[PDB]
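Please read the structure below before turning to the comments.
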Amino acid sequence: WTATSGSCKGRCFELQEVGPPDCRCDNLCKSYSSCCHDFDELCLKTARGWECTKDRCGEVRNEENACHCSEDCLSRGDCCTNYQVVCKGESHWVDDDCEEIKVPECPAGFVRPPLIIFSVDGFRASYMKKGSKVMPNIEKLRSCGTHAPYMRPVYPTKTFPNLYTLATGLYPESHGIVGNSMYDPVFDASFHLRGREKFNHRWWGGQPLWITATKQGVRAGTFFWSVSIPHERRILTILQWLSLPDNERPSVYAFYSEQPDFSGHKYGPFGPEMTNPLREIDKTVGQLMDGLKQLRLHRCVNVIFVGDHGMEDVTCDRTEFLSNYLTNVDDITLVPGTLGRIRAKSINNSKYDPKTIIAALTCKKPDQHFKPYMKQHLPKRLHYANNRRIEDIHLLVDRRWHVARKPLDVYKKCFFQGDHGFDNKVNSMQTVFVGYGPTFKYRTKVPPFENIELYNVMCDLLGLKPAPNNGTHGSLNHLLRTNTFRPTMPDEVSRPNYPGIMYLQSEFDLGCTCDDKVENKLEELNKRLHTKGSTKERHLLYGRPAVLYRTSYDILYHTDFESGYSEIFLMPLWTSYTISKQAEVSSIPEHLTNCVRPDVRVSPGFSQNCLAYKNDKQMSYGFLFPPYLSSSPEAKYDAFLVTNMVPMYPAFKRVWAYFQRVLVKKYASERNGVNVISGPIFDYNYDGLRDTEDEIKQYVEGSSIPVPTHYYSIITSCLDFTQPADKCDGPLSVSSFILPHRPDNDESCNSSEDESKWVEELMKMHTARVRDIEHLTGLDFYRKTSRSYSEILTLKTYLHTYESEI
Ligand SMILES: *[C@@H]1O[C@H](CO)[C@@H](O[C@@H]2O[C@H](CO)[C@@H](O[C@@H]3O[C@H](CO[C@H]4O[C@H](CO)[C@@H](O)[C@H](O[C@H]5O[C@H](CO)[C@@H](O)[C@H](O)[C@@H]5O[C@H]5O[C@H](CO)[C@@H](O)[C@H](O)[C@@H]5O)[C@@H]4O)[C@@H](O)[C@H](O[C@H]4O[C@H](CO)[C@@H](O)[C@H](O)[C@@H]4O[C@H]4O[C@H](CO)[C@@H](O)[C@H](O)[C@@H]4O)[C@@H]3O)[C@H](O)[C@H]2NC(C)=O)[C@H](O)[C@H]1NC(C)=O
Ligand SMILES: O=C(OCc1ccc(C(F)(F)F)cc1F)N1CCC2(CC1)CN(C(=O)[C@H]1CCc3[nH]nnc3C1)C2
Ligand SMILES: [Ca+2]
Ligand SMILES: [Ca+2]
Ligand SMILES: [Cl-]
Ligand SMILES: [K+]
Ligand code: NA
Ligand SMILES: [Zn+2]
């Protein structure tokens, strides 16, 4: 109940919300059915429209008007945005040449440049180029300010998860808004787009920008706008707020547009009906910039123009129906559409079985347009698993497609031509970013980046300390004319040991054998140098990784590779090696097929053993530095050391072998040398973070050899490919992956074919940022380069997407 009998007189769009049952006048009262009786009359004036006509100039103030053309309007801060253009001979902001804004040019009393976030729903990245003729204001912002060719949204590429990620710098799995629709079993409650449950604070984790601001003494405009409040009134409310007295005036503001998402659903991303929504958004940007210029704020405010996701061509006839796969279609609940999430309809049913459901969905049709996953098997780059609201079973739907439960759901719930929510690497899902203002750079293009990074920058822009988030603070310093934050490298926690030869062959009882008993101060002084690290500058190009947690590990040097060997996990944490363009691939000699050799530098007690692999009928083994790429027959023996060995399901050895025997060489050939760092990852609780030893759910049978959940590689070379990887004088280029260590290849529908038809596509699907691998390993890479740390942070957040050009 609300006693809606108070008044909005002089309270229109008040910045503090009053507690029920007093009636409200803020921009969200409509959505709470709690506005005062007179809110529409006083606060939502529409009379005369939104623009000053020539005959309205100098007029007598008529308070019924939506905006004013009278002489006092500038002092009252409530002119129509085009006032000075029509009545005072000024030009529109879009017609002025752009002039670099070296320093904030603000009125007295402004302690900091205000930030305005202009967010647009469904603004696909290519609209910048393709709609450029009809968006002059937006195009001026873009070319005069700082812009990226595109910005990557988070998965699922839906509105709430993306707006709330923009606000928090967190993955949906951490902030809790894991979709536009959700069920929470601890609450036993549901969340929908329509309805009131979404207004309960318990859904919303993290700390969004407006709360960060408030707690640190920076005042915020109120980000959310009721759907009935028209865009023009949103702009005038913002501009009015900017005219408030210093002690009352907020420093951060948000504008939101439901366009062009709304029309894009109806007409598709490039429907002819789409030109108009784009003109209209541009007109609104015009009104803001005109309004700022009136207030002499146009060289003072930082403006961010940002989308939440793009839009794809999707129709009703491109729907896959679970009813064509499942017999038990009514024992399940499906969250449907551009992604699928499945749970049991009843908790009391014990005949429900996720595993058989997945099996019924796996590679069942030739052209199948979705792929089932257990959530922990999704690509790690999606960071989509560590939340009770994310169902164990997930379907990644092909772009341009939908998944529904039964055909009745589609014709009794074609209507639409456009949708979104797909994998966040998909081109059509990419959105936009432009920063314009004194704090952003002038006429600057920056590389594409992820929307998780913006919370940090908006904190910088406002002099705020960001709450703990998933951005990498400093990775976007290159967007800014002046930086508030200058990151330092994290301190190494554990220093390595440098073991020498301490053990005799006979101390080892590992069940391993090697036909290596084939026998000169020429080649014996040589090999001593290699074991002391004479070739370490070749194979370790950016310094050793730093270990950021407490553990016990050894650096091991070899002719062809260096490793950081964990006495705790009984395998390397990382193995580093350089393969030059000229390097040659050889095969494993017949006599050395099963060869595993004790490492006389490392105790039997801190070693793996071959017997456990023999007894474990499921688990085989592989090598982190590949024997195939040994530099000489003699160096090859090094590759067979028990300390280069890691556990591998036979199904996974098919992937690994192909990567090591074929792809490393291909990359070295195409990129002019590559440095490779490979290693194991353990993430049994799927939180994206390194497991401690006590979190490991699986060992090689009868041993303390823990089984990785994933294998990673980071493949670095010179951005200038004319320079060799081992002699690069400038910026680097990187691609990485985190491959799931799975006992089958069910994920790849063509895996019965040759590795050359499916392996590389699998690797591409599991592309990763170096930063993802840091979180998962507790390591810090690129410690010693000639590059600035900010540039390295940018490099670490890079993702190689394998999509074609936008
Ligand atoms: C992306 O960035 C984020 C932000 O930095 C990273 O997430 C952080 O990771 C930390 C490590 O996992 C985690 O720290 C823990 O905090 C626990 C207290 O957390 C509460 O308070 C904070 C601060 O106000 C708040 O943010 C939290 O909010 C979460 O939970 C509520 C729901 O309850 C949601 O509203 C909200 O959305 C958020 O949910 C997310 O996080 C939780 C985990 O907290 C997930 O389970 C959800 O799925 C969701 O993703 C909380 O309100 C604290 O209790 C932990 O301490 C335990 O473990 C430490 C280890 O040092 C140990 O010393 C303690 O003894 C303690 O153990 C006890 O509990 C154990 C488990 O119950 C039990 O086994 C033991 O026996 C002990 O009794 C821990 O310090 C931090 O909370 C989150 N923050 C956020 C916002 O998510 C994230 O890692 C980054 N991702 C990547 C890939 O890098
Ligand atoms: O005011 C607002 O935005 C907040 C905001 C703005 C900016 C930043 C930040 F970037 F700064 F962080 C963070 C941030 F939470 N809201 C207005 C009301 C809704 C939520 C957003 C509810 N809604 C919808 O349900 C639309 C979904 C999709 C769609 N398409 N067509 N119709 C629709 C309906 C839009
Ligand atoms: Ca949206
Ligand atoms: Ca983990
Ligand atoms: Cl959803
Ligand atoms: K075996
Ligand atoms: Na297969
Ligand atoms: Zn939409």
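Sequence positions for chain A are given in Swiss-Prot numbering; the residues included correspond to 51-463, 468-573, 576-591, 617-887, in order.
Including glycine, each Cβ sits where the backbone N, Cα and C put it.
Annotation source Swiss-Prot lists 1-(9Z-octadecenoyl)-sn-glycero-3-phosphate binding site at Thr209, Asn230, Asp311, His474. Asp311 (mutagenesis position) carries a helical DSSP state (H, G or I). In the shown protein chains, 23 other C-beta atoms lie within 10 A of the C-beta of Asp311 (mutagenesis position).
The 1-hexadecanoyl-sn-glycero-3-phosphate binding site feature in Swiss-Prot is assigned to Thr209, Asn230, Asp311, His474. Within 10 Å of the Cβ of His474 (1-(9Z-octadecenoyl)-sn-glycero-3-phosphate binding site) there are 30 other Cβ atoms, across all protein chains. Secondary structure from DSSP puts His474 (1-(9Z-octadecenoyl)-sn-glycero-3-phosphate binding site) in coil.
Distant neighbours of the domain 'SMB 1' (54-97): 112, 114-116, 249, 269, 271-272, 274-279, 283-284, 287, 290-291, 298, 300; these residues of the same chain sit at least 6 beyond its ends, with a Cβ under 8 Å from one of its Cβ atoms. Under the heading domain 'SMB 1', Swiss-Prot lists 54-97.
Non-local neighbours of the domain 'SMB 2' (98-142) in the same chain are 282-283, 285-286, 289-290, 292-294, 336-338, 340-341, 343-345; each lies 6+ residues outside the stretch with a CB under 8 Å from one of its CB atoms. The feature domain 'SMB 2' is assigned by Swiss-Prot to 98-142.
Annotation of the published mutagenesis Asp171 to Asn in Swiss-Prot: Abolishes lysophospholipase D activity; the original residue is retained in the structure shown. If you take the C-beta of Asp171 (mutagenesis position) and look for same-chain residues 6 or more apart in sequence within under 8 angstroms, you find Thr209, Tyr306, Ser307, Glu308, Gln309, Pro310, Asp311, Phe312, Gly357, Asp358.
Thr209 (mutagenesis position) falls within a helical segment according to DSSP. Here the residue is the original one, but Swiss-Prot notes a mutagenesis experiment at this spot, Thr209 to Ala: Abolishes lysophospholipase D activity.
Among the mutagenesis entries in Swiss-Prot is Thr209 to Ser, noted as: 15% of wild-type lysophospholipase D activity.
For the mutagenesis result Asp311 to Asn, the note given in Swiss-Prot is Abolishes lysophospholipase D activity.
Around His315 (mutagenesis position), the same-chain residues six or more apart in sequence whose CB sits under 8 Å from its CB are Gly172, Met361, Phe470, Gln471, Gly472, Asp473, listed in sequence order. Experimental mutagenesis is annotated in Swiss-Prot for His315 to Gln, with the remark: 20% of wild-type lysophospholipase D activity.
One mutagenesis experiment catalogued in Swiss-Prot, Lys430 to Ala, is accompanied by this note: Impaired secretion. No effect on lysophospholipase activity. DSSP gives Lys430 (mutagenesis position) a helix state.
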Checklist entry - Taking the Cβ of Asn230 (1-(9Z-octadecenoyl)-sn-glycero-3-phosphate binding site) as centre, how many other Cβ atoms lie within 10 Å? => result 18
Next on the checklist: Near ligand 5, which of the recorded positions show up if the criterion is a Cβ under 6 Å from one of its atoms? Options: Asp171, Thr209, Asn230, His315, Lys430, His474.
Outcome noted: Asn230
Checklist entry - Of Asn230, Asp311, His315, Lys430, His474, which recorded positions come close to ligand 3, meaning Cβ under 6 Å from one of its atoms? => result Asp311
Checklist entry - Apart from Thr209, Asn230, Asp311, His474, which residues in this chain have a Cβ no more than 8 Å from the mean position of the Cβ atoms of those residues at the 1-hexadecanoyl-sn-glycero-3-phosphate site? => result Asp171, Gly172, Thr207, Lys208, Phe210, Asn212, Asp358, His359, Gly475
Item to check | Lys430 (mutagenesis position): tally of other CB atoms within 10 A of its CB | outcome: 28
Checklist entry - Of the residues in the domain 'SMB 1' (54-97), how many are helix, strand and coil by DSSP? => result 9 helix, 3 strand, 32 coil
Checklist entry - Rounded to a whole number, what is the Cα-Cα distance in Å spanning the 4-residue gap between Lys463 and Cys468? => result 12
Checklist entry - 1-hexadecanoyl-sn-glycero-3-phosphate site residues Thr209, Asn230, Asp311, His474: biggest Cα-Cα distance, Å? => result 14
Checklist entry - Quick one: DSSP breakdown of the domain 'SMB 2' (98-142) into helix, strand and coil? => result 12 helix, 3 strand, 30 coil
Next on the checklist: Need one number: the Cα separation in whole Å between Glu573 and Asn576 across the 2 missing residues.
Outcome noted: 10
